[PDB]
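J.: Encoded as structure tokens, here's the structure I'll be asking about.
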Amino acid sequence: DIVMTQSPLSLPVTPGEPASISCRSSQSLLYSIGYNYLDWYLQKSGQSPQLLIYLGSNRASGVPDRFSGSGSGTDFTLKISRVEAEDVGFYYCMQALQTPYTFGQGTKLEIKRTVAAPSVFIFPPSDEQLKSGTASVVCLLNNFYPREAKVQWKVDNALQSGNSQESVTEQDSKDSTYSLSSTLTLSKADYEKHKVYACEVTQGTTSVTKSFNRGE
Amino acid sequence: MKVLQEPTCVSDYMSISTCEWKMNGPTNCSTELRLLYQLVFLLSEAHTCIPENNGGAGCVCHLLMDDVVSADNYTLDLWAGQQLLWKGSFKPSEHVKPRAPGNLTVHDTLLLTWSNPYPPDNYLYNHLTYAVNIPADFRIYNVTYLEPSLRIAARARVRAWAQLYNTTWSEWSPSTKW
Amino acid sequence: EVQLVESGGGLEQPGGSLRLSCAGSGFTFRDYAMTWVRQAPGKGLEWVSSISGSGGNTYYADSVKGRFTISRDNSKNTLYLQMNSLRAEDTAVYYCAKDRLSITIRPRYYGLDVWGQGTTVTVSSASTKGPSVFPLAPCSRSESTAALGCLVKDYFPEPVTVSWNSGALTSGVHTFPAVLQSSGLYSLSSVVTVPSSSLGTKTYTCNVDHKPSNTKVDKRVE
Ligand SMILES: *[C@@H]1O[C@H](CO)[C@@H](O[C@@H]2O[C@H](CO)[C@@H](O)[C@H](O)[C@H]2NC(C)=O)[C@H](O)[C@H]1NC(C)=O
Ligand SMILES: *[C@@H]1O[C@H](CO)[C@@H](O[C@@H]2O[C@H](CO)[C@@H](O)[C@H](O)[C@H]2NC(C)=O)[C@H](O)[C@H]1NC(C)=O
Ligand SMILES: *[C@@H]1O[C@H](CO)[C@@H](O)[C@H](O)[C@H]1NC(C)=O
């Protein structure tokens, strides 16, 4: 089958700047003159893939003038004239000449925007949860850049370790920030034993610490 | 029932492609035979052509072409009821009989105009060379530029040749009297 | 508009069978070829199967040859992948797509221009557990912008789809990717941000769907 080689894997850029993705097939995808069978797709994580470009350089209905296809035979290029916050996601090329339809590895497009502090919010476990004997405490960091951050849980000044998991969203399409949640898991036993719960968000030269008291 | 002379095809390189075959013993092609065909390309569909009679033993099929480019190649299958008689393939671009030129008009100067029957996006658009005949005895004029005209001072019909190998002459056009 | 809607995904056993489905509206189903694409978690796209608009020709990826079966009903405007004798690496999210117009002598292809929403197949020996949904509310001591949410804990398999006020509230929503807890279940949170002002007037519901257990949970949050 036709091997597609997509390049680069990683594409950091800056909003308003131009951007480029190459694609090299292991054979010619031209059938007749004007008819190369190479397609471009974007996938925003959580969403279904969507066509940008069909047959080398034809724009899909929905696709702005900013996105341009180019190339012939075995050499294809997708141009973005000025990048924007909603261009974030994963870019794929696909040959559609011979089965099996094959895909390039994929490009992660990532926006370099300016630094942002998270809004930090702490959440206690629901009364409803404590019946089932598990107490979950959730810290949330809202709309920050960059993805790098140190979250540390403290239980009455005691630095808990290896009883918490985290998750980050993809880069937001509107404001290019990230959001991160951190989840602490306790036995109901533990949650009664202690009072003051806090999560420390550490970024650069800043350490925000939101807290609550099981009492109030 | 047997195939005496295997299918042979000739396209006009745009819309029609005539395939003919002869048989051992007389056939009613219109009833007994069915020729299915499919452009050898991903996710295409086979289609059906109900033939007609060229004498007793001979059949003819006008296959519809969605235009033709050089790369095209079709798989031909001849059935009688549910019996396969013959398996084959053909490239239409490979045996060409050009379409006839069109509206032959007249106009110091004597200008003759005609229509190139193929549209701009077709290969034969700019690969046709024209022959012009000029009652009693005549005289020919080979036009070999892209413009479909002719000029001079002091029957009259036009035909067409194509820059190909297995090619022939077009039918003559409607004719005018100067 | 022109839509494709998928169904028939859940948890099946290694060695089991499953049948996928693709309802399609807004055109002549029969005129068009259709394609199945699959995406393993983390990994990229992978073409699975394709079929002409007549039913005439089928095309199968090697690693599924003989096992999976492509089929269509052009009166009911529906397309099926008949997954048989499943292995562990059949675990992926499955999409269908409008491929090439095939009625005509020459196919016309304008890309995979319409996509289905996806449906998940998990091939495992553990048992399917519907979700637990607890609210996420601040500890009150009486801020300009408030942060609400729902936590969705202890479910198997994936996926879960989260909504807010039956789709009516989109702004400020962040639904987090699911993590695997070491017990072998999935946890996920979903948070929103609202003005302090509209807290007394407006009401705030989150809509959790877990098709693999046929469970649907609604939590009004306070
Ligand atoms: C081939 O067979 C068909 C069908 O028998 C012939 O066409 C018709 O024949 C019937 C009698 O079977 C006539 O009464 C019809 O009026 C005919 N219809 C038409 C539209 O002609 C056909 O003539 C046969 N052809 C040959 C060459 O033998
Ligand atoms: C046109 O397409 C047909 C496909 O049907 C080709 O015929 C095959 O050619 C290969 C050559 O490697 C042989 O192995 C097969 O026996 C043929 N199969 C069938 C079903 O016909 C043909 O090569 C193509 N080319 C031309 C010039 O017509
Ligand atoms: C003419 O016909 C023969 C059929 O066998 C073929 O080999 C030849 O190459 C044809 N024409 C062209 C232009 O290739």
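Using the numbering of Swiss-Prot, the residues shown for chain B are 26-132, 137-163, 169-188, 198-221, in order.
Each residue, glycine too, has its Cβ placed from N, Cα and C.
Pulled the feature table from Swiss-Prot, pasting it below:
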- B:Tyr38 to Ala: 700-fold reduction in IL4 binding (MUTAGEN)
- B:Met39 to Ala: No effect on IL4 binding (MUTAGEN)
- B:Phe66 to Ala: 45-fold reduction in IL4 binding (MUTAGEN)
- B:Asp91 to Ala: Little effect on IL4 binding (MUTAGEN)
- B:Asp92 to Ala: 50-fold reduction in IL4 binding (MUTAGEN)
- B:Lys116 to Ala: Little effect on IL4 binding (MUTAGEN)
J.: How far is it from B:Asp91 (mutagenesis position) to B:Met39 (mutagenesis position), counting Cα to Cα, in Å?
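T.: On Cα coordinates alone, these residues lie 7 Å apart.
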J.: Just checking: which of B:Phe66, B:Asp92, B:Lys116 have a Cα that is within 10 Å of the Cα of B:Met39 (mutagenesis position), counting only these mutagenesis positions?
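T.: The mutagenesis positions close to B:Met39 (mutagenesis position) (Cα within 10 Å), listed in sequence order, are B:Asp92.
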J.: To the nearest angstrom, what is the straight-line distance from the CA atom of B:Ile163 to the CA atom of B:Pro169, with 5 residues unmodelled in between?
T.: 9
J.: Run a quick check on B:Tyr38, B:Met39, B:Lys116: which of these mutagenesis positions have any Cβ-Cβ distance to chain C under 8 Å?
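T.: Near chain C, no listed mutagenesis positions qualify.
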J.: With 9 residues left unmodelled between B:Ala188 and B:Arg198, could you check how far apart their Cα atoms sit, in whole angstrom?
T.: 17
J.: Using Cβ atoms only, which residues of the same chain lie under 8 Å from B:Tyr38 (mutagenesis position) while being at least 6 residues apart in sequence?
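T.: Within the chain, B:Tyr38 (mutagenesis position) has Cβ neighbours under 8 Å at B:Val93, B:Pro117, B:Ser118, B:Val121, B:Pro123, B:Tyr147, B:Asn151, B:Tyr152, B:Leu153, B:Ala205.
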J.: Please report, as a whole number of Å, how far the Cα of B:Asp137 is from the Cα of B:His132, with 4 residues unmodelled between the two.
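T.: In this entry the gap's Cα endpoints measure 10 Å apart.
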J.: Roughly how many angstrom lie between the C-alpha atoms of B:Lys116 (mutagenesis position) and B:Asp92 (mutagenesis position)?
T.: 12
J.: Which number gives the other C-beta atoms within 10 angstroms of the C-beta of B:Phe66 (mutagenesis position), all protein chains shown included?
T.: 16
J.: Quick one: give me the count of other CB atoms within 10 A of the CB of B:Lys116 (mutagenesis position).
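T.: 15, counting other Cβ atoms within 10 Å of B:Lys116 (mutagenesis position).
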J.: When you measure from the Cβ of B:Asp92 (mutagenesis position), which residues in the chain that are at least 6 apart have a Cβ under 8 Å away?
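T.: Correct list: B:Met39, B:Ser40, B:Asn151.
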